[PDB]
Structure formats: C-alpha cells, structure tokens
Amino acid sequence: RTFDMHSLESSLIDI
Amino acid sequence: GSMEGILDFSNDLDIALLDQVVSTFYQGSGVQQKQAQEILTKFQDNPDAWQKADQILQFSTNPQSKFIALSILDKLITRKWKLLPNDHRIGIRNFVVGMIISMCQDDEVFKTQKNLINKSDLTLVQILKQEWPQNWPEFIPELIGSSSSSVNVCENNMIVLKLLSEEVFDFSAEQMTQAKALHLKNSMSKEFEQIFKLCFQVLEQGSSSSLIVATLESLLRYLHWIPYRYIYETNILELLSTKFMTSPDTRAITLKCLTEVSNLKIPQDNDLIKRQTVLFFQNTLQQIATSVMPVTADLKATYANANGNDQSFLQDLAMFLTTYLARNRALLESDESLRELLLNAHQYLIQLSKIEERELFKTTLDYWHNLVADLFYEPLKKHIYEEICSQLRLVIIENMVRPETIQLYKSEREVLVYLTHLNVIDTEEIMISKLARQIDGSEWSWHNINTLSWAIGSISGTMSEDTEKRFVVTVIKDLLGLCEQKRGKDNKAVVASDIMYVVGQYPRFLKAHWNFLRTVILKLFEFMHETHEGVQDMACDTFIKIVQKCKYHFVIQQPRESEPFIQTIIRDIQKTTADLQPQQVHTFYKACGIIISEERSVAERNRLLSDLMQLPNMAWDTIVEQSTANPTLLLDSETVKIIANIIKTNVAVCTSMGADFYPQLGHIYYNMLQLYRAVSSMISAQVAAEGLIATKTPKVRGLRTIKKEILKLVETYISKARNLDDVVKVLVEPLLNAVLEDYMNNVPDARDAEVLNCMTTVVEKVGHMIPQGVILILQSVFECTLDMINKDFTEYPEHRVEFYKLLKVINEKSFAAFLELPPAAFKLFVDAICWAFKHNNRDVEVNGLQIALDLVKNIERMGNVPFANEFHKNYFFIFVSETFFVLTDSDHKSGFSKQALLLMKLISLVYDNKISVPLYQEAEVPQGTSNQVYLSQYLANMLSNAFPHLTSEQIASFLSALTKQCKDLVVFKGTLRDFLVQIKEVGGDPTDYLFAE
Amino acid sequence: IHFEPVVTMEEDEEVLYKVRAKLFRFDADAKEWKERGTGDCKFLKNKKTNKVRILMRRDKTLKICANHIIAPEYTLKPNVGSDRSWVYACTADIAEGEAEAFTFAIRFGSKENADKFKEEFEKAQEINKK
Amino acid sequence: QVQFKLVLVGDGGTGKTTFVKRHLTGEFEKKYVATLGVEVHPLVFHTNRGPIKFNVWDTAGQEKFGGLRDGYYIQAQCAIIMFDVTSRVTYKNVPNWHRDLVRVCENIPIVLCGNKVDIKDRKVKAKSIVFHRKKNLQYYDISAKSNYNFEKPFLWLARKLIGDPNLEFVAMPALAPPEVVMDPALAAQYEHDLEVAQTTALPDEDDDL
Ligand SMILES: Nc1nc2c(ncn2[C@@H]2O[C@H](COP(=O)(O)OP(=O)(O)NP(=O)(O)O)[C@@H](O)[C@H]2O)c(=O)[nH]1
Ligand SMILES: [Cl-]
Ligand SMILES: [Mg+2]
C-alpha cells in the first residue's frame, strides 16, 4: 500500500 | 645499565658493546629494545660521535652498526663539513671511497650487504655535493674508468650516479641554495656525455641482469632532465622498447623509462622525431602482446589474482599508455597503417579499466576524460573510437559510484556525459538493456539497481528536451514495473528509492509536466509516514532537492488548479510532518521557505511565511507565556527540547529565505532575546550550585543549545539582510545588550564561542554603521577571551579561531575601534597578533598574519600623524623580529608565503621612507642616521645573535639582497629560502645571495 | 553412468539482545575515560548453562572489547554528562586475555536504546541468578 | 610466529601515533605528545589464514625528535606513509619520506594514508593526491577519529605479505567468561573508584555514539 506506485503510473500514462 | 657504556667517550669505544646495543634494538623487544633505542640515539647525537665512525666501519661485524656510523657521518657532512680541518675532509673522503671499493671487490659482501652499500653510496654523494667538481674534477672520468674493471663496481657506480642525479635534480629545491643547485646541475650537464656513453655501452653489451637493471634505474632519473638528443639521436629507444621489454627483470623499469620519454621535450615539426615516437610505442605494444598477454586477456582477473608483480606491472602499463596517448595519439590517428596500433592500445586500456582497484580506475578515467573531451570538440575524430567508446559506456555505467567517492562520481558523470553527446542512441540502448536485465532477474541486486539508477541520473541535461522526455518515461515506467514485480518491503523500498532518485535528477521533465510533479510530491508525503529504515530521510531529501530545482512551479497557480501548490502543502503540513524526526521537519520547512521566497508579491510572501510558521509560532507563544510565569518550567528537559526545535525551525526557514525572513524574525525577536537572558541566568545558577561539571550535564547542554541556536538565527539573518538600517536600528542594540555582558561575566567554561561568531557577522555587515557598538564588542570580549587562549595553543580551540576572525573583521571594517583602545589594551592587541603567528593551527596562523598585514596598512594610511609615529616607534621592530622568528624556526613552514609578504611590507616601509620618525632612540646611533641604515644594523645584530654560526659577510650579503628585492616577492622569497638553507649548515657562501642579480 | 563431481565460540549461544554502542574504560590514574570499542553489543545466553554474557566486538576488526558475565551483583549507574549511558563496575572481563576488573561506561545512540539496554541487562541478571 | 616489521612515517602531527593507538587499545588520544625517535608496538590481527603479527615501528615526524631516522627502516617488510589532508605541507613532504624509505627498503608493500578526513575544511583535495600512482603505493583516505577506512591499510598489507588476495579479518574466538566472585574486602575500594567514574563526564557527548 505504502510502496504502491500505481499513482505514478497513471499520471505517466496520462501524458 | 651496562649498555650505556658506549656513551662514555673518555674511554675507548668497545665495538662489541656497540654491536650488542644495536642487536638488542633491532632484533630484541620490549623494555630492552626501548632502553637500547634511547642509548643509540644519545650516541648518534653526540657531536663527537663522527670521530669514532672509522673505528666502527673498520672493526664492527654488525652491518646495522656501520649503517648508523654512516648516518652519523651524514650529519657531519651535511651540516659541519666546512668547519672541519682540511685533513679530516680528505680523510673522510678517502675512507668512504676505500670502504665502497672493498665492499664491491668482495662478491659475498656485495651480494649480502646491499643496505650498507647503498647507504655508503648515498654518503659518498653527500661528499660530492660538497666537493665536486671544484675539488674533485677527476671523479666522473675515474668512475667511468673503474667501471670497466669490474661488473660489481660498474653496477655500484650506476647506483652512485642515480643517487647523484636525484640529489641534484629531483631533491635540490629545498636542500640547496639556488646558486649551489645551479652549480651542480651545470656540472652534471657538462659531463653527462661521458656518463651516457657508459650507460649506453652497458645496455647495448652487458648481460648481467643486476647490472642492466641498475643502469636502467639510473636512466630513469636522467630522463627527468637530459637533452632529448640523447634519447632520439641514439639507438636507445629501440633497446628500451624491444630488448628490455622481453625480460621481466628489466620490464618494470624499462616501462617506467618509456613513460618518462613520453614526457620529454618534443619539437612537433620534425617528422623524423615523430616516426621514432611512433616506433617505440609500436615496439612496446608488440612486446606486450607477444611476451606478456594478448589484448583479449582478462586483466581484471589477472590483477585480482595478484601473482608476483602483476599488479605493479598493470599499474605501470596504465601509466605508460595513458601518458603516451594523451600526448601522442594524434600521431596514430591519420595513418591507416597505424590504426590497429591505436585501437589495440585503447583496447588494453578498456581491459585495464575493468580492474577492481579504485586508484587505478581513477588513473584510467582521467585519460578517458581527456579522450572524449577531445572527440567532443575535434572534427572527424569520434568515428575512429566508436567501438572503444561503446565499450567505455558499459564500463562506466557498471562502475558508477554513489553520488551523495563524491569526486569519483563527478568524474564518472563528466565522462559519461561526453559519451552521451558522442552517441546518444548507444547510451540509451545500453541503459535500457541494463534495466531489462534487472527486470528478468539476470543481474538483479540492490547494489546493481542502485548503480544503474545513479548512471541514468548522471546524464540528465545531455539530451535535447524532447529526446530527454522520451527516455525518462521509458526508464520510470520500467522502474515502476520492476517495483510491482518485487515482494517484501525490503526490495520495494530499494526500487522506490531509485525511482525517486531518477525523477529528482530530471527537473526539466518535472517542470514540463505539472501533473506528474504533483503526483511525485504527494507520493513523497506518503513516504514521510513510512518508518522503514531510510525511507523518511529519502523522502525529505528528494522533496527539497526537487523544490530547489522546480520551486517556480509551486509558487504560481497552475492550470486547472484553484491555488498555488505551496498553499496546499502548508494547509496540511501538520499531518504531513507528523511522523518525522525534528531534523527532518526542519528540512521540510526549509524547502517551503525556498518556494515562498520566489513569491515576489511582498504581501503574499509574508502571508505564506506567517502560515508556514503557524505551528512553531503557536508553540512558541505558549512556552514564552509559561516559562516566564514559571522559570522553573524551563528546567524541564522536554520544554528545553521543544524550545530548541522551534528556534531550529526558524533557522531552517531563515536559511532559505534570508532577507525575506525579517517579518518572522520580528514576531519572535524581543521575546527570544528575553529567553536568551532567562536561559543564561539558569546556566549561571547551575554552574554556581553544581560547579563547572554542570556544563557537561544534559540539562545545561540543552540550555546552551537554546543560546547557540538563537545566536545562529540572528547570525543567519544578518548575514543575508538587505535592509541594514533595520539591522542597526532594530536588531543590534537589543542583541548586544543581551549577549555581551553575559559573555564577559560568565566563567570561561560557560562562554559560548558562538557569541564571537555572531559578532563577527554583525561587524562584517554593519560594522561601519555602529562604531560605538564595535567598541562595546571589544570591551566585552577582547581581554577576557585573550586570557583564555594565551596560556597555551590547545585550550578553547573554538574560541581561539572565532577570536581572530573577529579581530580580523574589526581591523578591516572598524579600525577606529583599535585607535580608541587605551595604550595598554592596544599593546595586548599587538601581543595577540604575534601570539597568532606562533600557532601551528592554520585556522589561527593565517588570520594572525593577515591581521598584521592589514594593521600595517591601516597605520600606513594614517600618514604622518602622532599615532602612526608612536606605532612604528613601539611596534615596528617587534613585528619584524617576530615575523623573522616564525620564518626561521622550522615549525611554521605552512605560513611561509604570508610571513614573507608581511616581512617584505615591513622592509619596504623603511626603504620607501614611509616612516617619518627615527626608529632608533636619540642616543643610540648618530643624529641624521637614516632608518634604512639603522634597519640593516638592527637586523644584522639580530641575526648575529640568533644565528651565531653565520659569518658577518653571510648576514650582510643576505640583508643586502633581501633589501634590494623588497618589491619583487618571488625573488624575495627565493632569498629567504636560500637563507633557510644556509642557517642549517656552516660556511655557506655569501655570494649565493647574488643569484637573482 | 556416474560422473565423479569436482572436489568464534558463539555457536552454542542464543542472542537475547543486540544494540549498537560505544564502550569506555575508566583510567583511574589519568582520571579520564578512554574508548575501548564501538560496535554491536550482544547479550548471549549459553544453551548448556543458561548463563548470559555481554559480548561486544569492534567494527571491521571484529576484535573483542567486552566479554564478561552479566553478574546479578552489578548495578548500572548514570554518568553525570550523559542521559544515554550507563556506568558499572566489572570484576572479571576477559576481552584482552586474563580476567581483569574494569569500571566500564557504555553509551548508546539514544536514551530509549540506553533504557532498553537497562531493561534487558536486568532481565539477563535474573536469568543468571537462577 | 608469523610477524612482519612495519614502519610508519610522515610529518609530525599527521596522526601516526593516534592511528596505532586506536588499533592497539581502541582509544582516541586527543592530545599531541610528540613521538621521540620511535615506539615499537606489537599488533595482531586474526584472519582466515591464521593470526598475523605486525611489529609497528611508529617513528617521529618532527626533525628535532627524529632519532635514528632512516636507521629505523632497516629490514622493514612493509610501511605506511601518513599525511594530513588538512595540511598541504604534510602532503608536499610525502615524496621526501618516500625517498628516504625506499632507499633503505627497495621492494616492500607501502600504503599512503591521508588522515583526518573527518575534518570539514579539507585542504589536500582528492584530485591533488596522485603521488602513489607512479610509485605503486596503495592509497586510502582514513580517519583515526571516525575510524573511516582505519582497517584498510593493515588488510591490504596483510594480503600482500601473506600473498593471498582473499585474506579477510575474522572474529577472534570468544572464550566463555568466568563466573564472578567479588571480594568484600575491596567493596569500599570499588565503590570509591565508581564514584569518581560517575562524576567524570564521558567525552564527545555530541557524537553519534
Ligand atoms: N580530527 C582528527 N584529529 C586527529 C586524527 N588523528 C590524529 N589526530 C590528532 O592529531 C594530533 C597529533 O596526533 P599524533 O598521533 O601525535 O601525530 P604523530 O604523527 O604521531 N606526531 P609525531 O610524528 O610528532 O609523533 C592529535 O591531537 C590527534 O588527536 C584524526 O583522524 N582526526
Ligand atoms: Cl648525442
Ligand atoms: Mg607520534
């Protein structure tokens, strides 16, 4: 949960 | 003890007893060894011990005893040679020569007592430096003659010549006067033609390996200074690069010789010379490939095995290749028949660069930097080295060290940045592929993913923006995938940390994509709650690192955002920082301060500042209200800790905001200084009740931390203040009232050196505006601090350093304060400066010498007025003599340049007639005597008494030269260095001081 | 077909407690504290005898700077200059050979580490009393 | 017994004696007491190849206390050359110490050590330090105060002297300590010594440990 980086993924795909 | 019998010179020396003491020292142990050691030293230091040297060298059967006898003789020859009667000088020469001859004629002795022979040879050289060639013209001719009569003598002669070359060309600079050094250099140069003929004959003909090696060892020394014609117009390069590379015995020294030839002075218009330079390289590389190892060999493995002298050889090969190629690779780059040679040489270097050896890697890396920098600029060169560079990319990436070894990282970054410019496609491919092998597990490890992440991070800013953009998306998505794959917090923490590291290295990407930047930051805030070891530090470090680079994007309102993100961070700061240790919270607040300072609307900036400081300001207000109601509450260790952390938070924000911090400083300033007073009383009360040991207790240390942080906060703001009127009118008077009398009236152990440091900044910034304030500073800290540090050089080290920094800036900014001092206190000031001269501590000595110089200048600027005249009358010769003392006492060598500068300034005052009054008393010398004449007289008398072994002519010649040269520092210093040489011996030549002109 | 293939004395102890620390020894003649070592301080319980000892080694060199029984008679006392240290008398430490008495001081990275050490130290003393 | 003579040389004040003391007893001596001539200290390390013994000849760096000088180097089998990274002059003198050393010891392993890297204001920058290259010396940044790399010089020399690159320091055996039997006769003595110890502050209270 703490090291779940999916937030980074979604923001990067959104590019 | 019985051993002490050798110390009685009235009786004849018992050689058997000497050998026992020596044996006890070298082969014995414990108390016995220690006693013998002290006896031998006393024996050696007996100024008449040299007279018994011949007895020992003749009748002793212990080679260590003879070694010590030669050491005793060395001392004599080096320092008192010209004091001896002429018969003793001749006698000592004949004895040493005869001793060397006999040792060389005995094959058993020659082979088993190398240490004694080498020592004897060195001793001979010490005599040569005194006697040759002016009183020994036949030495070299006879040396060459005797070389042919015996291989042992020939070999030993090469050792003598080696040492002679070393003492004359390599180590003469600080051991001889300029004139004597030049005399000996010219002397060797005059007769080298003969010497070279011998050396070349031995190399061309000789078969004795020990002889050839010694000859090559001597040649290595010659190559430091001899004309290039001896190397290029003879056949010797052929011999070095072929014959002597094949046998391992000569290989090591030959390689060292060829490295120096790669440094010989050459013309670069002679095509014949250029062919020879190519040729010996070709030969050498050919010998390595055929006799040592092929270019494909695993040198990393070889080096690691560490067989025989393999490591030294590979080290030497690296030095040879890098040295030669850095100077001459252009010779190999045009001719197509030389291309294989060029690339083979560089392929060896690639292999050497894989060796696991830090210092060797730095050597090769220095060369790689030289190469790729050239390829980056020089037309039509990079295509030649494409395969070399591709390999180098992998080597540097795989050996990338932690950035934080700092110097090594920067060097690696620099080379890899060049390599990225040279071929950006190859670099990307290598890194992506490297990353792919982390993901499939083939090369997965915490170390390996870290290394790769540092490498990827190091090349940011190299690619053009759009190119860079595509690369980082790939890497991060790949790293993001790698993170999912791994299980357990240990593994995911590592990858997550590397994700944040790479992102933090590419701010240009972050600035162009706000949504991603936002997401990264909010993720960092999550990490600030993670107690996993290292994660919180990593989060805070990355946060401020990103802010420092992208702060502008936090202060503006972004599209589809209701407000600047800095507001959003501040709104929830309590929650975000709730799990952070104090030091981490300060970093967080400091980062916020960086952002706030970019807000150029003053009203908005102050609003942000007040909101940022809300938590500490509220905590502050409460404890100021409580601790003032009950000063005993201030004894609570918890409250003391809370108070310190509040001030530390202010320090953190003030550090990033500087001048802009003033409104927050205003909020706390008056109550803060009152707290300083309250804490000060408590400290004093505790020391009174418990004694000095109180200063060691956690309670008092906690209290003094409050005082130090308060001082730090004020110092930090004032050093960055732009409005100096406010500093003077608002801050300074309350500050001085709060800290000065407290400092003065505390016992020494309770005084904070930080007070001095704070005052230094105050004087630095606004000293010119507060003349009475500076006087008050001096009155309160000068005499009581001086008395703390003028009993020895070790006590109160921080006070000591800050003390002279403060005096230096006062002397610079408010010299008038020293003019107001009463005569007695000004005398203490002069004493204090000279006291600083005598420190070996650089942090004191340098400032002391600078204060003296600035002071003399300050006095000079005053012109012909009573104070300046009295200053010179009282203190001119004190500064001259004190400066001379530290110059000549051999315990302050580090301050030589500044000592010389000060002395030159002082002497130039007199010889420019910038001192109006007579420096002498009316009765001392006749009326009308110039200060110039009296200075020479004073100095001559001073040096005569301080250095009684110098002749009057030496002193006179030295002072005449020194005086003439008081406008040319370089020459002046040369004359001083010559003097320092001459005082170490008897009978120095006064004409040496005419060396300049 | 068979192919022939190619050709500390802490083992009997349980680690009850481990903590980073710096150990000092009091030089009564010089009247000053001298560092003896920095590294991991371990409480080791022997499996056979159930008795607990302190064993502390220096970083890198792994040389012993403390080796003695946590005797139930020992008492941890505060040092005047520290809130993260304990002072106590040891009458039989064999870190450097023959058993010898020392006045030790041991310092820790934090007060809570020092206080936990205190707790473990006393627990270990209870083990040794039985 | 496998023992090797090690000579330690370098300018006065560079930390030679402090370095050796740290290895001998674990203590850090703050005071500078100049070595007079030489002091010989046995120093043993336990390795996977058995114990190795260094007889360390800690020589005087001050000229006026030089004693036998190069006489100390005789039959040395290895050496450490020390300088101070906060003092440029000590590095400038490294070639002089090296010269005097290899004239007596023509083929021994030698470590060059830049001491006091713990001090903030470093004066001899890492990139300035290159003397060891052509002379085949091993170099290490060290600090006797913070123990940074303090083991490296001996580990490297041990590997060279034994001729085993895979030599490692290992943990010396830890004998079972004896059960305590305190003397009631010395109870007042120990309590007296304990009082003095408690009231004498530990040094360097600001350190991490
Ligand atoms: N900050 C710091 N100080 C050190 C370090 N090593 C030694 N010192 C200090 O340097 C000073 C001199 O130490 P010392 O060992 O006597 O040097 P030395 O080389 O033996 N001098 P000499 O040749 O005259 O005998 C001491 O005060 C010592 O505490 C260090 O690594 N860091
Ligand atoms: Cl010629
Ligand atoms: Mg010493």
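The residue numbers of chain D are those assigned by Swiss-Prot, with the residues present covering 8-216 sequentially.
For this deposited structure, the header notes the method as X-ray crystallography, 2.1 Å.
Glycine too: its Cβ is placed from the backbone N, Cα and C atoms.
Residues or ranges marked as GTP binding site by Swiss-Prot: D:18-25, D:36-42, D:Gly68, D:122-125, D:150-152. According to Swiss-Prot, the mutagenesis experiment D:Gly19 to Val carries this note: Blocks DNA replication; when associated with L-69. Looking at Swiss-Prot, you'll find the mutagenesis D:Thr24 to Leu noted as follows: Has low binding affinity for GTP and GDP. Almost completely abolishes interaction with BIRC5. What Swiss-Prot notes for the published mutagenesis of D:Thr24 to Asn is this: Has low binding affinity for GTP and GDP. Decreases nuclear import of proteins and RNA. Stabilizes the interaction with RCC1. No effect on nuclear location during interphase. Loss of activity in triggering microtubule assembly at mitotic chromosomes. One mutagenesis experiment named in Swiss-Prot is D:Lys37 to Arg, and its note says Decreased acetylation. According to Swiss-Prot, the mutagenesis experiment D:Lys37 to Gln carries the following note: Mimics acetylation; enhances the nuclear export of RELA/p65. One entry in Swiss-Prot concerns the mutagenesis experiment D:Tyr39 to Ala. Its note says: Abolishes steric hindrance that traps the essential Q-69 in an unreactive position, and causes slow GTP hydrolysis in wild-type. Loss of one hydrogen bond with the gamma phosphate group of bound GTP. Record note (Swiss-Prot), mutagenesis D:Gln69 to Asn: Unable to hydrolyze GTP. Increases binding to BIRC5 and promotes exaggerated spindle formation. The unchanged residue is displayed. The annotation that Swiss-Prot gives for the mutagenesis experiment D:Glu70 to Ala reads: Strongly decreases the relase of bound GDP. Listed in Swiss-Prot as a mutagenesis experiment, D:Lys134 to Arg is described as follows: Loss of normal mitotic chromosome segregation and formation of sister chromatid bridges. In Swiss-Prot, a mutagenesis experiment is listed as D:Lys134 to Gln, annotated with the note Loss of normal mitotic chromosome segregation and defective mitotic spindle orientation.
Overlay of Swiss-Prot annotations on the structure.
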residue  : record               : DSSP class
D:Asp18  : GTP binding site     : coil
D:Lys37  : mutagenesis position : coil
D:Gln69  : mutagenesis position : coil
D:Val124 : GTP binding site     : coil
D:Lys134 : mutagenesis position : helix
D:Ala151 : GTP binding site     : coil
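Distance between Cα atoms for D:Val40 (GTP binding site) and D:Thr24 (mutagenesis position): 9 Å, as a whole number.
Over all protein chains present, the Cβ of D:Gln69 (mutagenesis position) has 14 other Cβ atoms lying within 10 Å.
Distance between Cα atoms for D:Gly68 (GTP binding site) and D:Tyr39 (mutagenesis position): 12 Å, as a whole number. Ranking the recorded positions D:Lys37, D:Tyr39, D:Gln69, D:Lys134, D:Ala151 by Cα distance from D:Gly19 (mutagenesis position) puts D:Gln69 first.
When the mutagenesis positions D:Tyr39, D:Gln69, D:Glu70, D:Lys134 are compared by Cα distance to D:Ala151 (GTP binding site), the shortest distance belongs to D:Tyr39. Set side by side, the recorded positions D:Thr21, D:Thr24 differ in how many other CB atoms lie within 10 angstroms of their CB, and the most is found at D:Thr21. Comparing CA positions across the recorded positions D:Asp18, D:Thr21, D:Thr24, D:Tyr39, the one lying closest to D:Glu70 (mutagenesis position) turns out to be D:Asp18. D:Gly68 (GTP binding site) is surrounded by 24 other CB atoms, counting those within 10 A of its CB over all protein chains shown. Using a Cβ-Cβ cut-off of under 8 Å to chain B, the recorded positions D:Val40, D:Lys134, D:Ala151 reduce to D:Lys134.
Ranking the recorded positions D:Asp18, D:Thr21, D:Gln69, D:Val124, D:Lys134 by Cα distance from D:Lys37 (mutagenesis position) puts D:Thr21 first.
D:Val124 (GTP binding site) sits 16 Å from D:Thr24 (mutagenesis position), taking the C-alpha atoms as the reference points. Cβ-based crowding with a 10 Å cutoff singles out D:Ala151 as the top-ranked of the binding-site residues D:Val40, D:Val124, D:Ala151. Here the CA atom of D:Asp18 (GTP binding site) lies 11 Å from the CA atom of D:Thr24 (mutagenesis position). Taking the C-alpha positions, the distance from D:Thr21 (GTP binding site) to D:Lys134 (mutagenesis position) comes to 20 Å. The 6 Å Cβ screen around ligand 1 retains D:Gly19, D:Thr21, D:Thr24, D:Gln69 from the recorded positions D:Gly19, D:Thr21, D:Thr24, D:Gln69, D:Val124, ordered by sequence position.
The distance from the Cα of D:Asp18 (GTP binding site) to the Cα of D:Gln69 (mutagenesis position) comes to 6 Å. For ligand 3, the neighbouring recorded positions among D:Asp18, D:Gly19, D:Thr24, D:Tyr39, D:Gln69 are D:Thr24, by Cβ distance under 6 Å. Counting only same-chain residues at least 6 apart in sequence, those with a Cβ under 8 Å from the Cβ of D:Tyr39 (mutagenesis position) are D:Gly20. Counting in whole angstrom, D:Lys134 (mutagenesis position) lies 27 from D:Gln69 (mutagenesis position) by their C-alpha atoms. Neighbour counts were taken as the number of other C-beta atoms within 10 angstroms of each residue's C-beta; across the recorded positions D:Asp18, D:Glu70, the minimum falls on D:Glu70.
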